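Notes follow the structure.
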Amino acid sequence: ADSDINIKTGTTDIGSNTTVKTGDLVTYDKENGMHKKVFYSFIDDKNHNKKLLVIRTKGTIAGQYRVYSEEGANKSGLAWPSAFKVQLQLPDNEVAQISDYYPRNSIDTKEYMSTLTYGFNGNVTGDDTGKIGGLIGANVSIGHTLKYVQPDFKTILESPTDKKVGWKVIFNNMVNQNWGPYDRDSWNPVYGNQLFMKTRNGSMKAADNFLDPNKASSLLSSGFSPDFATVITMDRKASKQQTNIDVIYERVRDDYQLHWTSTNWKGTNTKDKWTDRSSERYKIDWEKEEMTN
Amino acid sequence: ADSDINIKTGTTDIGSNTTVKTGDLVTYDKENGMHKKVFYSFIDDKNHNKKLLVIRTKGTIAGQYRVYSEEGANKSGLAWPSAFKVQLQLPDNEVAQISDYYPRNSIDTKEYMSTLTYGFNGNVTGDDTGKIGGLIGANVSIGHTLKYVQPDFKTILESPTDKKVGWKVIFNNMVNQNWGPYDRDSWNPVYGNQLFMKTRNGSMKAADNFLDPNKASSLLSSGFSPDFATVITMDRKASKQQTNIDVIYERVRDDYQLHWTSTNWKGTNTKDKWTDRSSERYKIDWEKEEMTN
Amino acid sequence: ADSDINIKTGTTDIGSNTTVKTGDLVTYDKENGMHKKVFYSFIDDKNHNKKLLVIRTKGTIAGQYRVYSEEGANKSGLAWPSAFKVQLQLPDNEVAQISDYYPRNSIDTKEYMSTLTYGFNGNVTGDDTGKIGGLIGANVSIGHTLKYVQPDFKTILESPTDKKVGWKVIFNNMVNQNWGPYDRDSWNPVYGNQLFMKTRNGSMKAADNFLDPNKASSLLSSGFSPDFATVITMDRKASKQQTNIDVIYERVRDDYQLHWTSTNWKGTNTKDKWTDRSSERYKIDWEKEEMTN
Amino acid sequence: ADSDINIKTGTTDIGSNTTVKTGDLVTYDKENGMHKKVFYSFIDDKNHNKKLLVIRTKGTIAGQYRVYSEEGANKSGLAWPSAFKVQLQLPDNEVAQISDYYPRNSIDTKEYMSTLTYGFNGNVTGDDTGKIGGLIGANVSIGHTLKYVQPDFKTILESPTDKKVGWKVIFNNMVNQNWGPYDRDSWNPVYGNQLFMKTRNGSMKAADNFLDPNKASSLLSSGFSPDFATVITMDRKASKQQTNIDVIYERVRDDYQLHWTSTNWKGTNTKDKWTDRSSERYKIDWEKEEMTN
Amino acid sequence: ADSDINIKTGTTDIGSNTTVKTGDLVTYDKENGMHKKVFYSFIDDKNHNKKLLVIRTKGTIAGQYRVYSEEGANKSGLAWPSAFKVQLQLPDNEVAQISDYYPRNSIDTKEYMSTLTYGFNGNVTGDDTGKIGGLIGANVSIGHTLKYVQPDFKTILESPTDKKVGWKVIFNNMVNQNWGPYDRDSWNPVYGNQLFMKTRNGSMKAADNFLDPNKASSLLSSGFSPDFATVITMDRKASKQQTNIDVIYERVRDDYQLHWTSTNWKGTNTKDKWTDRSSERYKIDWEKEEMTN
Ligand SMILES: CCCCCCCC/C=C\CCCCCCCC(=O)O[C@@H](COC(=O)CCCCCCCCCCCCCCC)COP(=O)([O-])OCC[N+](C)(C)C
Ligand SMILES: CCCCCCCC/C=C\CCCCCCCC(=O)O[C@@H](COC(=O)CCCCCCCCCCCCCCC)COP(=O)([O-])OCC[N+](C)(C)C
Ligand SMILES: CCCCCCCC/C=C\CCCCCCCC(=O)O[C@@H](COC(=O)CCCCCCCCCCCCCCC)COP(=O)([O-])OCC[N+](C)(C)C
Ligand SMILES: CCCCCCCC/C=C\CCCCCCCC(=O)O[C@@H](COC(=O)CCCCCCCCCCCCCCC)COP(=O)([O-])OCC[N+](C)(C)C
Ligand SMILES: CCCCCCCC/C=C\CCCCCCCC(=O)O[C@@H](COC(=O)CCCCCCCCCCCCCCC)COP(=O)([O-])OCC[N+](C)(C)C
């Protein structure tokens, strides 16, 4: 906090008394259904040291959650997005550099609780025949309790090198039919991986026996809208004022297959089955303060 | 709070009615993968007593979480970052001084709860043969409950001397596979240190039997992005207006080795195995209000 | 709240339409490792009655947590900071006076909860031979639950007299290895004071058997950064416009010794073993609105 | 809330477009250790109807927590502050009046919870000899739970008459050694009042066997800093423009004595033992807008 | 929320670009100890339709909690305030009207929770003689939990007619000596109403055996400070510009009597015993924008 140093709040910020020429570019890849978008802003403050440029790759990525193949009632498949990714890269011989990026890895906290209990007991037993009995007892108990919050999808920031920076979204785990949370590597010897399982021993058709997309998480079927911000700085005395950028919106799917062995349904997961990449190259003109492509 | 003294809020702050010449420097160490960055700001308020300069060493440090060595299925190793560090130092004969630093040690709180319970009981027992029995009893219980929040990574501020100040990030403990939180010194006589253990008695290959990086904390594999702020003040009447600074982004790793003894997997940890340091020297020109290197 | 009286917020504050000449002084005591700092601000509002001056003794104090003496494996010592202190004093014959101070003693609250429970029970017992039995019973229970938050270090404000004001930080208690919170006066007949105890009956060397500094609280090893604010007012018609101030950053340590009696480790604490004081005298010139020393 | 009536926020406030001549007075009573302070502010808005004056009696009161008398090991005494008080009074024949006061009595809330439980049970018992037995039972339970927050010190506002207004701080109850909260009237037939008791049956000296001041609440030993605000209004056409005020900072202590009867320590409390009052008379000049004394 | 309609926040408010002539009136009724106060404000916005006037009857009402009569040790009485009231009324033939009032009745919410539990059990019993026994059982449980917050004093708004509007404060219930909350109609066949009962079977004098005022709620003994706001609007073309207002601060007490029957103390409550009213008539001059009386 800039105010915790006695520095007046906002003194160290940049962007005062300057005109920023923003813009927008929208392009849709019908083949992959990735409504990618970039929102940039040229900031050139005379009090600064280098020209600035912030790229907000808002865009949007489809879910692609459907049964790709069905083979009778014996077995059927299913493809779902395991992880979403978006990254920005620059030419190796280029002069511009990546400075900052808002969504970054953050430390996680977990609660903890220890319980210690003492106890005592004593009773008198008697009956019609006049027998009298006694009982004295005691007990101790110790208990450790740990709780934490684990989101279904956990955003991560891949190691940002100078020339390229890339984010990532993965599938931590999901809760199905109010049962214990499952994940890709969850296994059960009898049923197997029950992540996307409708009924344990249903008699319906193989393809029909799948978890409803509405019940599952919104990202899987309805897509995930990203919001990542990066800032690019380039020296104001550079001989060449043209820069090239590349934007990637790759998405990784998985294969989920149900198998009827003799009585119950069995499920198996094949992580990293298909990968779809949609890369477009943009051009930057620092002199004209415009990104067009 | 400046407002709790009846002083109008922000009156004691510095930076009003002045022009601040900010800047930026970005350099990447491919050898160590440390995308270090410094964001400075020259504040020279005539109402102040000394020139000011705030260095925000945002930067970023890679994770370097991989199996460095594998030796068949008998055993395999693993290297992970135990602690991240970043510090700023000045020449001993220099005249500038360190004034403040935002992230600082903070007191920690823990809950507490004491429980006391009384009880009474009485029942009548009878059967077909007409036997009637009685029972009177009582019990007491006392319970102490203590809970607190312990983050996986706990930031610390090393003893800040005048010439140098240094922060630190360490590995408090981690939760594995929803089991009890482990740490570097955790030991189990049968299995041993089970921090990064995939399966207790899995039959897979030695190298494969490791916790997935996605399951583990984000910092270990995807790196840690620091945000530390320091302010440097130098007298306005100093004969020499040039100052030299040094920035360090050292990172410490550890060695984790799994051993198959006869049936189960055994794990051992060797703290402070390797250390990587990447120091760069910057130059400060108070007269020109610019940091270049 | 000034707004709860219908007075417009901030009307009663002081510091409007005036120029404040702030400053800074930094000095480091290598002998004691106390990076003391003072940040002042001269406020002289014509609408006010007396000149004002606020001293923010931010500074910083080292931890000094190390094993001072080791004597073989039989026993070893340990010195840790029991309490931190910082206070401001004025000459007895001086004319300036202490007005206010932000961090002040605050009331503490504790939860409370009373539970009352009734119960009834009735069962029928029968067997193969046709015997039928009955049982009717009842029970009552009363329970008192009390929980509160107790920080490890509890800041206190010593009785502020006109000429001097002094704060204080003490060691309330600590939680070790997720066990019951201990404190200086905690005693156990078998083991003794187990505050800084690594293992109850470890076979390692005497000096090695100590709690890791990382596990313990951050203040003990990495130091404590204070932030206390005071305001000094002096009459504007005083004949002499020069004032002298004294700043103290005294820190108190303790001695902790482990003793191996026959099988287990025994620990004893000797409170108030050593005291370190580092006092520097500053000079105030109200006429020139500057503090220099 | 002025905004809940559709009136623009702050429209009804007073203090706009006016100059307020604030001030300060500091005086210390070494005899009683009461660093009393008054911070006033003259508000005279032409749009208003009467002149205004707000007195903020911040000040500070010492704790005075020490063993006043010790008589061997048989018994010893102890004096602690039972209640703090501060009030403002005006001459009976005066014309000024008390209008408002910020800290005022507030309603208190308490939680509540009712629990109802049904239960059923049935088991089959069998042994090697083939005997088969059954058991069917049921139970009901009702539970009332009530919890609330009770601070150690509870501020109160004495009945404010026109000429004088007075606040009050009392000792609600305290928690000792993590045991049940005690208070002045708490009594135990065996031990007695165990409020400030160190050990139930300790063998140390009578004077030494007292609760450490650090463990007890901060107010008792380190003093209590008050913050009460009052506003005084006087007609602008009054013939006499001079007004006299009186400020009181009375503090009430108590006597606590431990008695060793035969084996254990016994404690008794004598409420309202001593009272200390420190009254100073200030003078107000509405015409000159200044309070001096 | 005016901003939820897309209307810019504060557009519909009234009071912009206008001068408000506020005021104040203070009068104390020594007979009843009711430090009544009214704070008004004349708002006349040309963009408005009618003249406005807001009356904030802050004032303050004493508690009057004392033992009115004592008759030996056999029995004694006690008078406490059951309910506080404040209302504003206008002449029937008057033309002004009541528009709004801030403190208004609000809906109350209560939590709810349903619990369902299944259970199974099975054990094997064996002894030295080789007898082996078994036991299999199961159980079910259902539980409804409801909790809510009930303040001791619950403010209410009486049916506001055009000519008069009146608020009300009543005594919902109180918690005594950490026991179940009692109220006026609470009855116990053995002891009776135990609201203000010190000891169930104490041997002290009848008058002394009362709950300490400090333990009870602050309002009962130390008084209640009200804060109610009303706005009065009168047409700008009215022939007569003078209006009369009446302010009432009536307070209702109760009689509480303890009776020693043979062994224990018995308590009875007589609701609505005495009523005190203190009405003063104010005069309003819209033309001069002043309220004087
Ligand atoms: C290693 C040594 C061996 C163990 C020694 C003793 C244990 C076994 C004894 C033997 C079993 C006998 C049981 C009797 C009572 C048990 C509680 C007790 O002993 O003290 C308790 C005090 O906690 C309290 O607050 C007191 C409990 C009742 C309070 C009643 C107050 C007034 C009574 C009138 C009521 C009406 C009015 C109510 C108020 C208005 C707890 O203390 P402790 O138990 O000594 O705790 C240390 C020991 N331990 C950790 C191992 C458990
Ligand atoms: C050291 C001295 C020895 C112990 C003495 C006594 C204990 C053993 C006795 C012997 C065992 C006999 C058990 C009988 C009852 C037990 C509760 C009791 O005694 O009083 C309880 C009062 O708490 C209440 O609120 C009353 C409980 C029922 C309320 C019913 C209200 C109206 C009844 C109609 C219902 C329908 C309508 C319901 C309402 C609309 C608790 O008080 P205590 O228990 O005296 O607590 C101090 C003692 N102790 C700390 C050691 C526990
Ligand atoms: C000092 C006097 C002696 C004690 C007198 C009685 C106790 C011992 C009796 C004897 C033991 C016999 C036990 C029978 C029931 C116990 C509960 C009971 O009595 O009333 C309870 C009412 O609470 C309820 O809400 C009712 C409980 C069941 C509700 C069923 C609703 C419809 C039934 C169809 C279900 C299907 C559909 C469900 C709905 C859709 C509680 O009231 P109480 O218990 O009278 O409380 C005062 C007494 N006490 C404080 C001392 C405990
Ligand atoms: C005054 C009248 C006398 C009392 C009448 C009955 C009580 C004693 C009877 C006699 C004792 C016999 C016990 C049998 C069951 C007890 C529960 C029951 O009766 O109904 C419960 C329904 O609550 C539920 O939700 C149903 C419980 C099981 C659900 C199973 C679903 C599918 C089964 C397949 C499982 C696998 C798959 C699971 C799902 C995927 C509760 O209703 P109630 O108990 O009627 O409540 C009113 C009565 N009472 C208030 C007095 C309690
Ligand atoms: C109306 C019909 C009659 C009732 C039919 C059955 C009840 C009585 C049966 C008869 C009693 C026999 C008891 C056996 C088990 C009871 C639980 C059970 O049946 O299934 C449970 C599944 O919940 C789970 O998640 C499974 C429980 C254990 C998981 C173990 C995982 C791997 C095993 C290795 C462990 C090591 C590694 C662990 C993992 C790494 C609950 O399902 P349900 O009970 O069928 O619920 C519906 C029925 N009911 C509502 C009426 C209750």
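Sequence positions for chain B are given in Swiss-Prot numbering; the residues included correspond to 27-319, in order.
Yeah, the Cβs are placed from backbone N, Cα and C, and that goes for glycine too.
Cβ-based neighbour count (10 Å, all protein chains) for B:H61 (mutagenesis position) stands at 26. According to Swiss-Prot, the mutagenesis experiment B:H61 to I, L, P, R, S or T carries this note: No oligomerization nor hemolytic activity, wild-type target cell-binding.
Quoting Swiss-Prot on the mutagenesis of B:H61 to L: No hemolytic activity, reduced oligomerization, not toxic in mice, no effect on ADAM10 binding.
Here the residue is the original one, while Swiss-Prot reports the published mutagenesis B:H74 to L with the comment 7% of normal hemolytic activity, reduced toxicity in mice. Just so you know, the Cβ of B:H74 (mutagenesis position) picks up 18 other Cβ atoms within 10 Å once every protein chain is counted.
As a published mutagenesis entry, B:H74 to I, R or T appears in Swiss-Prot alongside the note: No oligomerization, altered hemolysis, near wild-type target cell binding.
For the mutagenesis result B:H170 to L, P or R, the note given in Swiss-Prot is Decreased hemolysis, wild-type oligomerization and target cell binding. Sequence-distant contacts of B:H170 (mutagenesis position), defined as residues of its own chain at least six apart whose C-beta falls under 8 angstroms from its C-beta, comprise B:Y138, B:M139, B:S140, B:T141.
According to Swiss-Prot, the mutagenesis experiment B:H170 to L carries this note: 16% of normal hemolytic activity.
In this view, B:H285 (mutagenesis position) is surrounded by 14 other Cβ atoms within 10 Å of its Cβ, with every protein chain counted. DSSP gives B:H285 (mutagenesis position) a strand state. According to Swiss-Prot, the mutagenesis experiment B:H285 to I, P, R or S carries this note: Nearly wild-type oligomerization, hemolysis and target cell binding.
Under its mutagenesis annotations, Swiss-Prot gives B:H285 to L the following note: 46% of normal hemolytic activity, slowly toxic in mice.
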Exercise for the section: Under 8 Å, Cβ to Cβ, against chain A: pull out the ones among the mutagenesis positions B:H74, B:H170, B:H285 that qualify, in sequence order. Expected result: B:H170
Fill in the blank from the handout: Taking only the CA atoms, the spacing between B:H61 (mutagenesis position) and B:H74 (mutagenesis position), expressed in whole angstrom, is 35
Fill in the blank from the handout: For the mutagenesis positions B:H61, B:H74, B:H170, B:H285, proximity to chain C (Cβ under 8 Å) holds for B:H74, B:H170
Exercise for the section: Would you kindly give the Cα-Cα distance separating B:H285 (mutagenesis position) and B:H74 (mutagenesis position), rounded to the nearest Å? Expected result: 63
Fill in the blank from the handout: B:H74 (mutagenesis position) falls, by three-state DSSP, under coil
Problem - For B:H170 (mutagenesis position), the three-state class that DSSP assigns - result: strand
